[PDB]
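Below is one structure, written out as C-alpha cells; the observations come after it.
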Amino acid sequence: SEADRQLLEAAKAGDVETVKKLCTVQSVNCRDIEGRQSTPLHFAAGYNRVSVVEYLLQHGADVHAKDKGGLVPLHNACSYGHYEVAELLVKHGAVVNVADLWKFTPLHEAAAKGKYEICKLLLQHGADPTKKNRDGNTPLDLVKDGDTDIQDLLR
Amino acid sequence: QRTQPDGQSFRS
C-alpha cells in the first residue's frame, strides 16, 4: 500500500519527521513487497539512519524480523559497517549468532567486508567465529588477504 | 542466489 511504501522510503532516506507521521502499530513492521521484503528497520539500519532506528525500536520495530533472504537488520548494519546502529540493535536484544537462509551470520558479513571494530563488537557479545555457512566457510574464511588484523582478531 | 542487504556503506 501507499502509506507503507512511503514509510519505507522515509526510513531509507532518514526522513525522521515523515517516519513519525506514518509509523503506526499496523505499519511499523511492514515489509517491502517489491524488493527483498525489508522492514523499515532493515532500511534505517542498512542506510545508517540512527534517529529513525532509535524511533522505530522505541515504537515497536521487530529487531529479529527476517527479510526474504533471512536477513535481520543486524546483518544490514554489520555488512555496511554501521557501528552505532549495530550497537543499538544488540543493546535492544538482537541475536548475534543469527543466520540467514545461506547460514551467513553478521560476523560473516562484517569479516568479508573488512569491518574490524564491528567484528570486535560482535565477538564481545558472543558471536561464534567458528560458525560455517552453507559453503562450509567460517567468517575467518571470508576475510580479505590485506585484513590480517581481522584474521588475527577472528583467530 | 544471494544478494546484498538493503543499505550502503557511505551516506555520501
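We number chain A the same way Swiss-Prot does; the residues here are 490-644, in that order.
We read in the header that X-ray crystallography, 2.3 Å was used to get this structure.
Cβ atoms are placed via backbone N, Cα and C, with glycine included.
For the mutagenesis experiment A:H553 to N, the note given by Swiss-Prot reads: Enhanced hydroxylation by HIF1AN. Classification of A:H553 (mutagenesis position) by DSSP places it in coil, neither helical nor stranded.
In sequence order, A:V561, A:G582, A:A583, A:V584, A:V587 make up the list of same-chain residues 6 or more apart from A:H553 (mutagenesis position) whose Cβ falls under 8 Å from its Cβ. For A:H553 to D, Swiss-Prot lists a mutagenesis experiment annotated as follows: Enhanced hydroxylation by HIF1AN.
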